[PDB]
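Data first, discussion second: the structure below is written as structure tokens.
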Amino acid sequence: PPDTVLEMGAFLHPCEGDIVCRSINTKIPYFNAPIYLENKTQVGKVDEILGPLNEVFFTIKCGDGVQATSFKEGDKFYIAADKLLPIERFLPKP
Amino acid sequence: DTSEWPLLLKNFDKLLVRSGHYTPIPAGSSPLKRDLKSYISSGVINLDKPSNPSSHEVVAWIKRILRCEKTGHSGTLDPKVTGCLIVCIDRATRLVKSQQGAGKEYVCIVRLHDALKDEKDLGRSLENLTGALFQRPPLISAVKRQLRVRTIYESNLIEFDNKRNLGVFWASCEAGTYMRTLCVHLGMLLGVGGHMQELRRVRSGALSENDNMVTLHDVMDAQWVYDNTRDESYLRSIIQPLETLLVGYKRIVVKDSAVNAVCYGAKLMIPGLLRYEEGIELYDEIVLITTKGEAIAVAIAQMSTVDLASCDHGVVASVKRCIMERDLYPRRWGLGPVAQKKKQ
Amino acid sequence: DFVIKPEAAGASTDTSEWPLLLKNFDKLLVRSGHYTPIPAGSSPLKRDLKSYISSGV
Amino acid sequence: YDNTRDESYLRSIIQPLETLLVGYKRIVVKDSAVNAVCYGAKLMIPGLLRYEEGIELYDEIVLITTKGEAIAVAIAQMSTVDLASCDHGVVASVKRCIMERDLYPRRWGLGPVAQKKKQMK
Amino acid sequence: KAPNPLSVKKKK
Amino acid sequence: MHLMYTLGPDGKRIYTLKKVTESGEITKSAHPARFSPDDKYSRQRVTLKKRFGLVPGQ
Amino acid sequence: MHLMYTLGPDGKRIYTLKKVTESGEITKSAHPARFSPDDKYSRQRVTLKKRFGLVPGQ
Amino acid sequence: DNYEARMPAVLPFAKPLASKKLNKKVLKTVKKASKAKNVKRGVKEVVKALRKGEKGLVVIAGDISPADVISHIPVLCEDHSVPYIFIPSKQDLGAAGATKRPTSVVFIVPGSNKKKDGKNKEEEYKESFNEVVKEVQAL
RNA sequence: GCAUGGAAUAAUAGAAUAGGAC
RNA sequence: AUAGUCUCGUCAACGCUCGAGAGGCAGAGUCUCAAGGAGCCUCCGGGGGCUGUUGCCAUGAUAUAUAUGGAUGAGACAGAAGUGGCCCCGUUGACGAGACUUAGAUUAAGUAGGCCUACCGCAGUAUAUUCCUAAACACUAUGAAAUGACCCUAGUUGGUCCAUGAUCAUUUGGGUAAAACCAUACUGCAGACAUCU
């Protein structure tokens, strides 16, 4: 279990059994990083990172026993703080 | 009438004149008036690549057809992609990545798994993903899958059909962008799911589909014509010079006595300079050409406009890549006036 | 053929269209033309964005 | 620029500082002397390339390079005819230095008279 | 996970 | 296949899904025919295009 | 407001009180819009100006 | 009808073009031969039959994009002394060929069916086929 | 992430047996 | 030593819009103000005009309040709260503090060593080789097509592919898996300020 969690994403679309989330946090998660709820309960792993720089979205691949239709709008998804990367890392070097 | 002059001699009167007088050396030829062996060995084919082969397979087929030394291409092509493909032949293979900064342009058909609630959602998402983007290459691509930032400069939704569930859009993008991940990301943001149905590249680098694009059938037919009838016109029609890949570069015209010296690796000096473009910047990638129009080399400028106009001596440019064959022009160095004064 | 001929028609230099602080450069009297340029610095309009903003108005 | 990474709009809205220096009289400095002038040295005859006509005694001038960028705002120490006439002298004194110090390499002390003085020292 | 013998060689 | 095209007044391509444009133009396929290296019909195509002058060399 | 202007033939401003000039051109407002540093609407303005090519440097 | 629609899409090398009575004769000819199962459909089948050496009439669709799909066929027909005619419609040629999909090229050879019913159908077919190929060679 | 595994040849990080030259 | 440049904190003098508040800007909450009402006339229940240079709200700002403005806004709570959200005049001279230099601006083909060597510039070669086999993609050969083939809790006409070759087999054989650049090792070419009238 993670020691601390941070507000990663907000529920947007349940499409194709995966959770689409607006990235509330300002840093980019690891690929296949575990996504938790605030009681530190693992809901799934990060599957895809997409969207422009101003509005980053990410798609969580749900774990087994979790269904995408069960969530509602405004839900929050949490990640351990070790699984983050700065946005300037992916930007081209000067 | 200089706007009708071909290849890198187009609009040559706009170049600032450093020294208007020289004596011609009867060596070399115009790129369109070369001998056929040197024409094929410096050729570039803008090709309509079909769907089912691979890019490497198509390049290998062209290599087999022309019986040339080597062929090469440059692009992160997905499989089953028709359209613009630049195949460089022999010497021109050193210029496969010369126009990487020009970007590319695709026309893509995206297939949506479910019908949208409203038609303008696809257009809103298409203008949403225009700009910098986070992309990971697909598993089909040979490169490693890492998250990169790639820029889609422009996009336009040409057509969209809900009943057919098919959307045609034109996208202008930076080199290294994948339309497959673009269609996937569109399918996630519409929330219905989607993927890439068809892909065609309508512009690659400097050349587009309008710039003398030929098929593989034309290449085989022209090779057969030259083999059986010894007629070069069709082979010269399908095959473009490498100077087509060097357009958009700032040009410096070199005296004929300095062409071989540059081919031997020397720096270009002020006495070798004849004409130059306006606004040449320091550390800028330029092309050294000659008066006949054939490109000597791709160089890096060591002077700006004021020093190109006013200075009497010094390094004008340094050769980054050499294109011209060595000893094509006769070596004429060591005969200069101040050089003879220094030798004496 | 299309060959740049000796003494052909070409554009001479015109410093009136040159950018800021280089305009009318021929009007300056010439002390010496014999010098060795150093490949350093940049044009004011061709700076990198950090140096362009840091030198901007 | 923050989100799209395009720089053309920032380059459109922002002008170079040399737009403020158009009305000044220009003196062109050799690239070897640029760093010395940035370090506070008085510009002399060997560093001079070009001088604008109409320069008077104790006049506001701008020292510029061949790339058109502004080194400093200076006070002229000889007129135009004195610039043409003499072979040794001081031509300017830096009032305000605009250029960064080590933008150009340090090429002072490399010359016939300079190395002769160094050797005799 | 190692360089090829023809990739790196001792100087003559 | 699905992608079709028509020639514009300028000469550049216009890409569409419909087989027939609303203006009455008949759209053509935007994908080239498949190619096989082991093909023995260069002479026929060269001759037939030569009788009509469609050969790019002529 | 009262200070109005029209763009001249050479590209310079001409000031007047009149809402419509003699030729019939509708005058513009010489005063710029209010600004706040907490303006959170840069994205919408950039998007709408990019739809029509009104961004400087485009 | 279908001619007025398909005429602007014809390729430049599509010679000779049949007129209306010849159009209807060729289409009824293809329909009768496909009922007699003497028809080969598609580019590959016609090319393979021409290399095999059977003799008959060739009917080529006139609106083929890209043209290369039918570019090699008329000269190959001339190499085997085999007459050919162009119809500017491919949908009509496919529909006459007893298939729903369009068919670019149709090759009709007598006596390609081992069935006796097909032989009787070809015997009834032969007069119209001879008249059509005579009108083709008249052009 | 770029065609997998085996056999032979070559090189290598080398270690050893039998020997010279110094 | 002397002198100059950059980044600063204090004093004195001189001018100006005369300079830290019960101040202003930006932002959040609540409330008020927009002829949205009323009465007359009309033209075809609706529409237009008038009373209406009116009414409502704010402002005495060097100020016509019979005035000037009103959402591309104003006022009260608020003389509050907050500022750890921002702003509150310039020039000259002197002093003090941390620094960087003390600069005469070189080079018409290089650098370092013992005539030679190595590095430097450019163009090449190799970055394991041969055989068998596994896998992917596509072609080709053979037999199968319009009552064509495939998919979906499945249809008043569903969707996709399809003679421009779909979907199954059968083995028929060959093809593709590059190119560019960096690094390493080796080979070769020259020491080039460009006459040519």
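Per Swiss-Prot, chain H residues shown: 18-156, in order.
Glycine is treated like the rest: Cβ placed from N, Cα and C.
For the mutagenesis of H:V56 to K, Swiss-Prot gives this note: No effect. The structure shown keeps the original residue. Experimental mutagenesis at this site is recorded by Swiss-Prot as H:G59 to E, annotated: Significant growth impairment at 30 and 37 degrees Celsius. Impaired association with H/ACA snoRNAs. Record note (Swiss-Prot) on the mutagenesis of H:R68 to A: No effect. Here Swiss-Prot describes H:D80 to A as a published mutagenesis experiment; the accompanying note says: No effect.
Locations of recorded Swiss-Prot features on the structure.
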| residue | record | DSSP (3 states) |
| --- | --- | --- |
| H:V56 | mutagenesis position | strand |
| H:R68 | mutagenesis position | helix |
| H:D80 | mutagenesis position | coil |
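Fewest Cβ neighbours within 10 Å among the mutagenesis positions H:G59, H:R68, H:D80: this applies to H:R68. A separation of roughly 14 Å, to the nearest angstrom, links the Cα atoms of H:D80 (mutagenesis position) and H:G59 (mutagenesis position). Long-range Cβ neighbours of H:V56 (mutagenesis position) (same chain, at least 6 residues apart, Cβ-Cβ under 8 Å): H:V47, H:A50, H:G114, H:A115, H:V123, H:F124, H:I125.
Rounded to a whole number, the distance between the Cα atoms of H:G59 (mutagenesis position) and H:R68 (mutagenesis position) is 15 Å.
Candidate mutagenesis positions H:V56, H:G59, H:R68, H:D80 yield H:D80 as lying near chain F, with Cβ-Cβ distance under 8 angstroms.
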